[PDB]
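Participant: Take a look at the following structure, please.
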Amino acid sequence: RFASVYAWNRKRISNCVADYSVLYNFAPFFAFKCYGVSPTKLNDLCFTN
Amino acid sequence: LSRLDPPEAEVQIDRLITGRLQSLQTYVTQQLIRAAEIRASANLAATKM
């Protein structure tokens, strides 16, 4: 149920242990470039929201 | 450093290090002028003494 561009689907993430390496088995990842965070340096950071 | 990988961290680091140098070079430049002002006063005191 991916929504339209004019009304996108917003989901909030609560307290958990998010490993940003096991999501690689969900999509071919056509574009995966990030902006302010190194994609490799994601399992060593604590996030606010 | 913990958030950005080396390939593009240095781009951000380069802006920081050049910014602090301009802050550091400003400090010493004003110190040199102030030191000259004090030395003129110290010379005046020595002549006065």
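We count from 1, first residue shown onward.
Per the header: electron microscopy, 3.5 Å.
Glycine residues also receive a Cβ, built from the backbone N, Cα and C atoms like all the rest.
Here's the feature list from Swiss-Prot:
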type	residues	note
VARIANT	A:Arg1 to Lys (Swiss-Prot position 346)	In strain: Mu/B.1.621
VARIANT	A:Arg1 to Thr (Swiss-Prot position 346)	In strain: Omicron/BQ.1.1, Omicron/XBB.1.5, Omicron/EG.5.1
VARIANT	A:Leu23 to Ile (Swiss-Prot position 368)	In strain: Omicron/XBB.1.5, Omicron/EG.5.1
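For each feature listed, report its degree of burial, its nearest neighbours and the pertinent distances within the displayed model.
Facilitator: The Cβ of A:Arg1 (variant position) has 3 other Cβ atoms within 10 Å, all protein chains considered. In the three-state DSSP scheme, A:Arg1 (variant position) falls into the coil class.
A:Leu23 (variant position) falls within a helix when secondary structure is assigned with DSSP.
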Participant: Whole-number Å only: compute the distance from the Cα of A:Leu23 (variant position) to the Cα of A:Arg1 (variant position).
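Facilitator: On Cα coordinates alone, these residues lie 19 Å apart.
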